[PDB]
2 protein chains.
Amino acid sequence: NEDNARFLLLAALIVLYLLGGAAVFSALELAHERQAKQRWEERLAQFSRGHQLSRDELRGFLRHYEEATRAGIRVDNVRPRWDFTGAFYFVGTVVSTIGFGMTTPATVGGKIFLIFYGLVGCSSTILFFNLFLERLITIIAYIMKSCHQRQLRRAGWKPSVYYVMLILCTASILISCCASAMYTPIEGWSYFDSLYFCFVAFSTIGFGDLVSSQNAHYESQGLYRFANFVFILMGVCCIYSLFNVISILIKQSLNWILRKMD
Amino acid sequence: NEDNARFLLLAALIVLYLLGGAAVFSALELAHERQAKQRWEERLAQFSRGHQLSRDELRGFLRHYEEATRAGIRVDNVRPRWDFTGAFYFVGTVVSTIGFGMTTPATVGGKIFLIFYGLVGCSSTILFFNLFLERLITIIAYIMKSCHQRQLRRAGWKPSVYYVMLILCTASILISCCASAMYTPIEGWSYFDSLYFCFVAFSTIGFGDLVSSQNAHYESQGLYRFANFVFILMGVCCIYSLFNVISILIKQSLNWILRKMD
Ligand SMILES: CCCCC/C=C\C/C=C\CCCCCCCC(=O)O
Ligand SMILES: CCCCC/C=C\C/C=C\CCCCCCCC(=O)O
Ligand SMILES: CCCCCCCCCCCCCCCC
Ligand SMILES: CCCCCCCCCCCCCCCC
Ligand SMILES: CCCCCCCCCCCC
Ligand SMILES: CCCCCCCCCCCC
Ligand SMILES: CCCCCCCCCCCC
Ligand SMILES: CCCCCCCCCCCC
Ligand SMILES: CCCCCCCCCCCC
Ligand SMILES: CCCCCCCCCCCC
Ligand SMILES: CCCCCCCCCCCC
Ligand SMILES: CCCCCCCCCCCC
Ligand SMILES: CCCCCCCC
Ligand SMILES: CCCCCCCC
Ligand SMILES: CCCCCCCC
Ligand SMILES: CCCCCCCC
Ligand SMILES: CCCCCCCC
Ligand SMILES: CCCCCCCC
Ligand SMILES: CCCCCCCC
Ligand SMILES: CCCCCCCC
Ligand SMILES: CCCCCCCC
Ligand SMILES: CCCCCCCC
Ligand SMILES: CCCCCCCC
Ligand SMILES: CCCCCCCC
Ligand SMILES: CCCCCC
Ligand SMILES: CCCCCC
Ligand SMILES: CCCCCC
Ligand SMILES: CCCCCC
Ligand SMILES: [K+]
Ligand SMILES: [K+]
Ligand SMILES: [K+]
């Protein structure tokens, strides 16, 4: 009867959290959305007025452009899709459940293989993340034991959850700052935009509004892709570990509050 | 020393998997990509020649349209963003790490709150999924024990991993088929497109090329959103449980492989 109570309490808390978040976000974003819409309307009217065009023809032109931009065409020069490197970056995004959305399958037969490939790969990636977390905890315990032994001359040493959480937070902040050190001069962006992209990518959310390393020319274009791969991998591992630790702490807190409720 | 060997073997297998998948996907998609690009080029040339326009002006027009479409502006009459319900949809996609990408924050201040909200919510969602899996296993065990007891008259009854995997696969297939029964008449899609969307959404990949329930008018429009919410929640739970079970099986197989090798 305890487990059912815990499940119900968690569900209710999540629902309240969602309602509050929606209430805040609407008030934060509505006015900017409306201003952008009116700006686009005025620009469209000016363009349709200067060149004495019609209104339906521009609609057909824009529909064709939407189809083209879905295929992969963009106004600025971009790297081609579906080449060996582009396919490598697509499968890398697929197996980690990021899914930026800049490259998607378009033919029948290219979708079934996607289903089977993802089904077999996502489980392996999850197993890899779990093994990484176990190794990190073990090495932390060994380092702490060795440090204590060395300080004395002046297994059962596993650290608690709080210290693991602090270490993970510090590592994630350092990795994000180091990654945002680049991406600023290579691609024109603000530092805060780089941090926002790093958080969106590392948490495996992947909105797709900002995607890195596609400009059809990146000077060296060599070690840059390797660095991007390394940074994304490390960030994803650290963030997933942090989420698991936070979940453990939340479960302990729920246990306490339900014991208190009597 | 065994754990390090397991880690290294898993990493090597994942790398080989990625290379093979990239090769296959490129070989399947390159020609279609090239044909689409050529078609768009021909259409643009025809339009430019017909209306005696220049080439840079159309580029500026398309850049303005890209900026407008980065906001909540589409071609075929979509629902407004950030009113109250768009925010609810957005936060629902955020906390489940789907990230479709149809709605993104645009103002500074709306991004920091996103960071904190996601950091606190993703852990709770993961905990909810784990608790659901535990409850499902317990109820399966109870049902099996009760059925055996009833058949006889004509705790320690934990089912094995294989039966849990089979049950999860059957439930996921049934849920996906029932969901794809809808979305076919309400929105104009093929049945296979509905299945593809269901798999992409349930696995928390979320490419964003197909997003449901946005046309600014959906007849009843009251029960449709509730049904969409229920279906997505159930599918995500089932798929995550299946991924965890398959990961356990893969770990067992790796242990056997290491044991056999000397
Ligand atoms: C050697 C470690 C093996 C473990 C691999 C596991 C998971 C892969 C996860 C994430 C890879 C991120 C994809 C980015 C690819 C960019 C490549 C490019 O810019 O072209
Ligand atoms: C009562 C259940 C509590 C658990 C909730 C946990 C996680 C939420 C997960 C997924 C929600 C899917 C997106 C919702 C779509 C909005 C519907 C609409 O407006 O069209
Ligand atoms: C451990 C091996 C990982 C594989 C990393 C390969 C990524 C691709 C390398 C980048 C190749 C770009 C083409 C070179 C152009 C100079
Ligand atoms: C347990 C309650 C969770 C469901 C919360 C409400 C679902 C989303 C709102 C339903 C759609 C209302 C639109 C009304 C327009 C006719
Ligand atoms: C005894 C019944 C109490 C538990 C019911 C929980 C309802 C949550 C349903 C949504 C989970 C998919
Ligand atoms: C959905 C997330 C809600 C946050 C759960 C934490 C509960 C805080 C109580 C702490 C008491 C010690
Ligand atoms: C995410 C939890 C925060 C809850 C606070 C929401 C109440 C304020 C909403 C009204 C703003 C005008
Ligand atoms: C002028 C562009 C130089 C690009 C430098 C990137 C090299 C990073 C390699 C480090 C890998 C972790
Ligand atoms: C004995 C050395 C074990 C180190 C194994 C390397 C595994 C790849 C490192 C990248 C994972 C984040
Ligand atoms: C990385 C995905 C491939 C994992 C393959 C699993 C091992 C199969 C051999 C076990 C058969 C008994
Ligand atoms: C997922 C791994 C499947 C095996 C890949 C074989 C690669 C064949 C290349 C086909 C080129 C025509
Ligand atoms: C033409 C009217 C279509 C509306 C049907 C939606 C009913 C879904 C209810 C199912 C609840 C799980
Ligand atoms: C804390 C929950 C707030 C209730 C939602 C507000 C609806 C306008
Ligand atoms: C955490 C509550 C912040 C709400 C302020 C809304 C800004 C207008
Ligand atoms: C042309 C169809 C081939 C797709 C591969 C078959 C799925 C395993
Ligand atoms: C000019 C770019 C250099 C960025 C620093 C390298 C990453 C540590
Ligand atoms: C003007 C942008 C400042 C953002 C500061 C918040 C960083 C956590
Ligand atoms: C120019 C390609 C550099 C790639 C480095 C690979 C070393 C593991
Ligand atoms: C199984 C790995 C095959 C590697 C394919 C690379 C072809 C250029
Ligand atoms: C499973 C391998 C099939 C790849 C060859 C089909 C594409 C021509
Ligand atoms: C249009 C308002 C939606 C109903 C509010 C939900 C409160 C349970
Ligand atoms: C500009 C208002 C920012 C409010 C959110 C700050 C994060 C707690
Ligand atoms: C054109 C029909 C597609 C058949 C795919 C079968 C899905 C498993
Ligand atoms: C018209 C709204 C009906 C859906 C709400 C049902 C409450 C469980
Ligand atoms: C074009 C890149 C070749 C990759 C070999 C590892
Ligand atoms: C023992 C290997 C540790 C791996 C790198 C974090
Ligand atoms: C005991 C509750 C089971 C929940 C519904 C799958
Ligand atoms: C149960 C789905 C019925 C289909 C609605 C037309
Ligand atoms: K995602
Ligand atoms: K996306
Ligand atoms: K995800």
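Throughout, chain A uses Swiss-Prot numbering, with the displayed residues spanning 14-167, 188-295 in order.
According to its header, the structure was obtained by electron microscopy, 3.0 Å.
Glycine is treated like the rest: Cβ placed from N, Cα and C.
Secondary structure at A:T110 (K(+) 4 binding site), taken from DSSP and collapsed to helix, strand or coil, is coil. Taking all protein chains in view, 23 other C-beta atoms sit within 10 angstroms of the C-beta of A:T110 (K(+) 4 binding site). Per Swiss-Prot, K(+) 4 binding site is recorded for A:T110, A:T237.
Here Swiss-Prot flags A:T110, A:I111, A:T237, A:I238 as K(+) 1 binding site, drawing on similarity to another entry. Taken residue by residue with DSSP, A:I238 (K(+) 1 binding site) is part of neither helix nor strand, so it is coil. Other Cβ atoms within 10 Å of the Cβ of A:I238 (K(+) 1 binding site), summed over all protein chains shown, number 25.
According to Swiss-Prot, the K(+) 2 binding site annotation covers A:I111, A:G112, A:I238, A:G239.
Residues or ranges marked as K(+) 3 binding site in Swiss-Prot (evidence: similarity to another entry): A:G112, A:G239, A:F240.
Quoted from Swiss-Prot for the published mutagenesis A:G112 to E: Acts as a dominant negative when it assembles with wild-type KCNK13 or KCNK12 subunits, abolishing K(+) flux. The C-beta environment of A:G112 (mutagenesis position), restricted to residues of the same chain at least 6 apart in sequence and closer than 8 Å, consists of A:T106, A:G239, A:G241.
Under its mutagenesis annotations, Swiss-Prot gives A:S136 to P the following note: Increases channel basal activity. Increases the current amplitude. Confers nonlinear I-V relationship, with currents that saturate upon strong membrane depolarization; when associated with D-139. Does not affect channel ion selectivity, pH sensitivity nor inhibition by halothane. Close to A:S136 (mutagenesis position) in the fold, though at least 6 residues off in sequence, lies no residue with a CB less than 8 Å from its CB. In this structure, A:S136 (mutagenesis position) is part of a helix by DSSP.
Around A:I139 (mutagenesis position), there are no C-beta neighbours below 8 angstroms that are at least 6 residues distant in the chain. For the mutagenesis of A:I139 to D, Swiss-Prot gives this note: Increases channel basal activity. Increases the current amplitude. Confers nonlinear I-V relationship, with currents that saturate upon strong membrane depolarization; when associated with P-136. The structure shown keeps the original residue.
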- Note on the structure: As a whole number of Å, the Cα atom of A:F240 (K(+) 3 binding site) is distant from the Cα atom of A:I111 (K(+) 1 binding site) by 9
- Count the Cβ atoms, other than its own, that fall within 10 Å of the Cβ of A:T237 (K(+) 4 binding site), considering every protein chain shown. 23
- Spatial reach required of the 20 unmodelled residues, as Cα distance in Å from A:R167 to A:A188: 23
- Note on the structure: For A:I111 (K(+) 1 binding site), the nonlocal same-chain Cβ neighbours (under 8 Å, six or more residues apart) come out as A:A234, A:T237, A:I238, A:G239, A:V269
